[PDB]
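Colleague: Here's a structure for you.
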Amino acid sequence: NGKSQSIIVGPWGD
Amino acid sequence: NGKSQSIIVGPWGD
Amino acid sequence: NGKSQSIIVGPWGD
Amino acid sequence: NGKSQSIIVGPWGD
Amino acid sequence: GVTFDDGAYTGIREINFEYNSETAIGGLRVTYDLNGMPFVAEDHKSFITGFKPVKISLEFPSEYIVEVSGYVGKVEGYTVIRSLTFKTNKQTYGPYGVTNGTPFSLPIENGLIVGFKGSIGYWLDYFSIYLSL
Amino acid sequence: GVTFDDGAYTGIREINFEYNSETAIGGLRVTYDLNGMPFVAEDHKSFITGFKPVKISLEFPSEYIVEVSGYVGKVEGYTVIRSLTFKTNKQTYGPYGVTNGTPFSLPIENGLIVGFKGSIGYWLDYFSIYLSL
Amino acid sequence: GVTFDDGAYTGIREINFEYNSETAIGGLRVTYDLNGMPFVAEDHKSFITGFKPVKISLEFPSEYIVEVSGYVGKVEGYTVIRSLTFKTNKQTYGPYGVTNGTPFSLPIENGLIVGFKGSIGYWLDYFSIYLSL
Amino acid sequence: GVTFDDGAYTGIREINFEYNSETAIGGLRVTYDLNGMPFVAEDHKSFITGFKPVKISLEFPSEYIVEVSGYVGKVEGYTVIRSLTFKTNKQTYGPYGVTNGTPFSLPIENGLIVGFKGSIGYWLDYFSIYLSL
Ligand SMILES: CC(=O)N[C@@H]1[C@@H](O[C@@H]2O[C@H](CO)[C@H](O)[C@H](O)[C@H]2O)[C@@H](O)[C@@H](CO)O[C@H]1O
Ligand SMILES: CC(=O)N[C@@H]1[C@@H](O[C@@H]2O[C@H](CO)[C@H](O)[C@H](O)[C@H]2O)[C@@H](O)[C@@H](CO)O[C@H]1O
Ligand SMILES: CC(=O)N[C@@H]1[C@@H](O[C@@H]2O[C@H](CO)[C@H](O)[C@H](O)[C@H]2O)[C@@H](O)[C@@H](CO)O[C@H]1O
Ligand SMILES: CC(=O)N[C@@H]1[C@@H](O[C@@H]2O[C@H](CO)[C@H](O)[C@H](O)[C@H]2O)[C@@H](O)[C@@H](CO)O[C@H]1O
């Protein structure tokens with residue numbers, strides 16, 4: 001789709 | 001320069 | 001999926 | 001540095 | 001002309017620009033998507049008036065640009081962008097302006113336009129495109 | 001807690017957050033860089049007060065975060081982020097909070113933090129980091 | 001130890017490494033995906049033997065790693081990676097080794113591991129991960 | 001023609017291709033950089049002979065391509081790439097072939113070409129470029 005994607009690391013805290 | 005860059009996380013173990 | 005994606009421009013020549 | 005980089009194509013119009 | 005650089009965002013929601021069927025492309029103002037919110041960038045105005053405006057409202061995020069093309073030529077001796085065409089996965093907007101001169105095209109096989117930069121004086125002098133996944 | 005997602009930007013200029021030496025991390029508000037301009041994101045507030053605030057003003061763009069670390073533990077039965085430490089290429093800010101529990105660390109060899117997302121109730125429940133070149 | 005850096009590829013197909021329930025992680029050799037083809041990288045050997053090997057064959061491309069975690073601790077005075085766990089979207093491989101010491105974890109919300117680098121002497125001294133969309 | 005897709009790598013070290021001053025571009029074979037090592041990709045051959053070859057050896061990594069341009073036109077009724085020009089930060093290689101027809105250009109303000117894909121029959125039918133930081 002038209003939404004730019006990002007690298008996301010985590011979550012921390014679970 | 002002409003070298004492709006990368007996202008690098010770490011190091012772990014120090 | 002597990003396949004790394006790339007930005008691809010073109011094609012030129014059609 | 002701390003500035004995020006981007007792939008930029010062009011310019012067209014020169 | 002006055003240079004501008006909107007920088008990068010996460011997508012495109014709307015593109016408004018001027019054109020003159022006798023001369024070239026004029027000013028332009030892009031409304032980007034910034035993490036799900038519409039973000040209206042700065043209006044990059046032409047030094048003059050007399051243009052016809054076009055407002056391309058994309059059905060974000062299902063609709064996105066897959067190709068930008070147009071023509072480059074001289075107007076009053078200045079090399080400028082005389083015409084523009086924006087093709088999305090849903091339809092084609094344009095051509096707008098004068099389709100004469102040297103053609104250019106940026107088809108995108110994979111990736112997204114996430115920003116624009118360039119220069120505008122009496123007309124759009126030139127422009128560059130930010131690409132990102 | 002209430003989930004939040006600031007999304008991605010082009011860098012970090014300032015990070016403001018709360019901490020309680022007896023409990024855990026509270027609310028947080030990040031000021032990002034958005035194409036050269038400071039962009040103050042939404043304030044993700046704690047459901048309560050009684051915290052000590054810390055304001056980390058980074059010397060953008062020469063200074064940037066190279067590691068985020070901290071501790072995760074329970075407070076009133078809830079698993080939350082109890083402590084945080086932000087190391088930049090210039091200095092170290094922290095630890096702030098309670099350095100007890102399970103440690104975590106995200107050292108960055110190459111790349112930049114460009115966004116934060118997570119959840120905050122009485123305390124910071126959890127968080128994720130956006131990374132980009 | 002001897003440093004190594006496999007660099008970046010387009011995915012992971014197989015990960016083979018050694019471990020000793022009494023000491024730590026030993027050598028490792030990764031088989032990456034390189035544009036649809038399996039690419040066996042260099043074997044980064046331990047300076048010694050006596051390890052138990054593990055071969056993780058991922059169902060590429062439907063299966064991919066979503067988290068790498070483990071423990072860091074001292075063995076004969078050297079700070080090394082004593083245990084490793086690889087969680088994919090399909091299952092969990094590990095823990096392998098000694099789950100004692102300081103824990104670390106790299107959960108991946110979005111993105112892929114596309115390379116490994118580090119150092120190995122008698123044991124895996126340390127390692128870094130390449131991330132990419 | 002027979003389609004090909006070299007995929008993505010970490011840079012370009014050498015580009016070898018054929019051209020005929022009377023017709024168009026023929027086959028091509030790219031030597032990429034793969035994490036510091038030269039990686040010779042598959043030879044995408046023309047269905048015929050009679051071409052003049054050109055071998056562009058780039059001074060990797062100090063030298064890199066900043067623009068690819070050329071001409072598209074018909075040869076025996078087939079729309080193909082008739083000419084190519086590769087401009088680097090150090091010099092310009094080309095034009096090679098027939099500079100007649102519709103021009104195209106991909107100037108790169110920031111970023112690198114890291115792969116090629118396309119189709120080749122008697123001549124280079126079309127091609128796409130992989131871009132990455
Ligand atoms: C002062 C100004 O902006 N003039 C505009 C033109 O810009 C001049 O163009 C020349 C080109 O040789 C050169 O790049 C110079 O730096 C520019 O100032 C140009 O933009 C023109 C057409 O749109 O409009 C003038 O107003
Ligand atoms: C209503 C609310 O947001 N309560 C906050 C807690 O959230 C609950 O936590 C449980 C965990 O088992 C579960 O995830 C649920 O969806 C949450 O509502 C939690 O954030 C807590 C500690 O910060 O504060 C409460 O206010
Ligand atoms: C010569 C060699 O590689 N020895 C290995 C150890 O490496 C030494 O570790 C120290 C740490 O203080 C220092 O980093 C030095 O540069 C290294 O040579 C180490 O890898 C050890 C445990 O795996 O094995 C030795 O063989
Ligand atoms: C069988 C074959 O590959 N023929 C080559 C041509 O390909 C045909 O081109 C048409 C175009 O209308 C169509 O795309 C078809 O799928 C192709 O097979 C073409 O590549 C030509 C010029 O290089 O050479 C033929 O050998």
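Technique stated in the header: X-ray crystallography, 1.5 Å.
Positions of Cβ are set from backbone N, Cα and C atoms, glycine also.
Sharing the record's features from Swiss-Prot:
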{"type": "DOMAIN", "residues": "G:1-133", "note": "domain 'Jacalin-type lectin'"}
{"type": "VARIANT", "residues": "G:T31 to V", "note": "In minor forms"}
{"type": "VARIANT", "residues": "G:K52 to T", "note": "In minor forms"}
{"type": "VARIANT", "residues": "G:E59 to D", "note": "In minor forms"}
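Thinking about packing and proximity, how do these listed features fit into the structure?
Modeller: Long-range C-beta contacts of G:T31 (variant position), restricted to its own chain and to partners at least six residues apart, with a cutoff below 8 Å, comprise G:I12, G:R13, G:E14, G:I15, G:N16, G:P38, G:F39, G:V40, G:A41.
Secondary structure from DSSP puts G:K52 (variant position) in a beta strand.
For G:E59 (variant position), the number of other Cβ atoms no farther than 10 Å from its own Cβ, over all displayed protein chains, is 13.
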Colleague: When a 10 Å sphere is centred on the Cβ of G:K52 (variant position), how many other Cβ atoms does it contain?
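Modeller: Excluding its own Cβ, the number within 10 Å is 11.
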Colleague: How long is the line from the C-alpha of G:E59 (variant position) to the C-alpha of G:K52 (variant position), rounded to the nearest angstrom?
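Modeller: Between the alpha carbons of G:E59 (variant position) and G:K52 (variant position) there are 23 Å.
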Colleague: When the domain 'Jacalin-type lectin' (G:1-133) is classified with DSSP, how many of its residues are helical, how many are strand and how many are coil?
Modeller: 0 helix, 89 strand, 44 coil
